[PDB]
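Undergrad: Okay, here's the structure, questions in a sec.
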Amino acid sequence: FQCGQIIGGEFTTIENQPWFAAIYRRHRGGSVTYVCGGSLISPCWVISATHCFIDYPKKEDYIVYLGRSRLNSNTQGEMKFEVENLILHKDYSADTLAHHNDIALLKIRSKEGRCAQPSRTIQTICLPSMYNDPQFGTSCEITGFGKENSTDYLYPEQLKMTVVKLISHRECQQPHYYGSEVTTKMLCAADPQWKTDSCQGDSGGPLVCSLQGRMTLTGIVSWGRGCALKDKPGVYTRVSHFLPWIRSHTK
Ligand SMILES: NC[C@H]1CC[C@@H](C(=O)O)CC1
């Protein structure tokens, strides 16, 4: 492994986002449904958002897939996993509109007792170095099985991706935007003409940026008001500010 090597946007294959994890819940009735996204950060660890699991925190109930480009069908080279350990951030909160410390860790273990193995469809995403983010106005990529329009009932069957641009705290903390709801441990991103964005079901997925030739996990899909609404960008967990929390649990 060599690390880092939807409204609008386009369809894609997992070769373009080989770090993408598709997380599913098995329920209480035997039926399995899509919960949300995630990113492979090391062979045994997938990173996502706490809000994806806060209502069902029993590890035994989740299924993780790597190398999956299709929602309810099989893709050649996909690897299935059990969640060995589900770590939610104890300081998670969502009392108001914003979700605070919205980050989660999933230890993955296949029925064959193995962790993720590199292939053309399974790869790791580079974690940022402490506090090192791309410049405001940088184009980064988002990926998911989320809705194509907020009013849609169904989820697309094929994986999607688009490009969004990082927005400064100054701009995002404006009152017609999110105001004081966005903290410094969050990152805002949007399409300049509000035509593309992450939507419902893209939660936990990554905001992938290129820094020093490395695709970096700069954000994790967290929250926002609607999808692709003027002045209402997608808000992301600012990974570069959660490194001791990640390290503390992957040691
Ligand atoms: N645009 C980002 C935002 C992330 C998920 C959210 C939700 O699941 O409610 C809707 C949109």
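Chain A is numbered as in Swiss-Prot, which gives 166-170, 179-424 for the residues shown.
So how was this one determined? The header says X-ray crystallography, 2.3 Å.
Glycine is treated like the rest: Cβ placed from N, Cα and C.
The feature active site, charge relay system is assigned by Swiss-Prot to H224, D275, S376. Feature annotation from Swiss-Prot assigns domain 'Peptidase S1' to 179-424. Among the sequence features in Swiss-Prot, the mutagenesis site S323 to E is noted as follows: Abolishes phosphorylation, proadhesive function and ability to induce chemotactic response; when associated with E-158.
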Undergrad: In sequence order, what residues of the same chain, 6+ apart, have a Cβ less than 8 Å from the Cβ of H224 (active site, charge relay system)?
TA: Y265, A267, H272, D275, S376, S395, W396
Undergrad: Could you list the residues of the same chain, at least six apart in sequence, whose Cβ is under 8 A from the Cβ of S323 (mutagenesis position)?
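TA: Those within reach of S323 (mutagenesis position), by Cβ under 8 Å and sequence separation of 6 or more, are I180, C372, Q373, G399, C400, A401.
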Undergrad: Report, as a single number, how many Cβ atoms besides its own are within 10 Å of the Cβ of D275 (active site, charge relay system).
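TA: Counting Cβ neighbours of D275 (active site, charge relay system) within 10 Å gives 30.
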Undergrad: Using a Cβ cut-off of under 6 Å to any atom of ligand 1, determine which of the active-site residues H224, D275, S376 qualify.
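TA: Cβ < 6 Å from ligand 1, in sequence order: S376.
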Undergrad: Indicate whether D275 (active site, charge relay system) is helix, strand or coil by DSSP.
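TA: DSSP call for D275 (active site, charge relay system): coil, neither helix nor strand.
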Undergrad: Over all shown protein chains, what is the count of other CB atoms within 10 A of the CB belonging to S376 (active site, charge relay system)?
TA: 24
Undergrad: In this deposited model, 8 residues are missing between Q170 and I179; what is the Cα to Cα distance between those two, in Å, rounded to a whole number?
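TA: Per the coordinates, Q170 lies 23 Å from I179, Cα to Cα.
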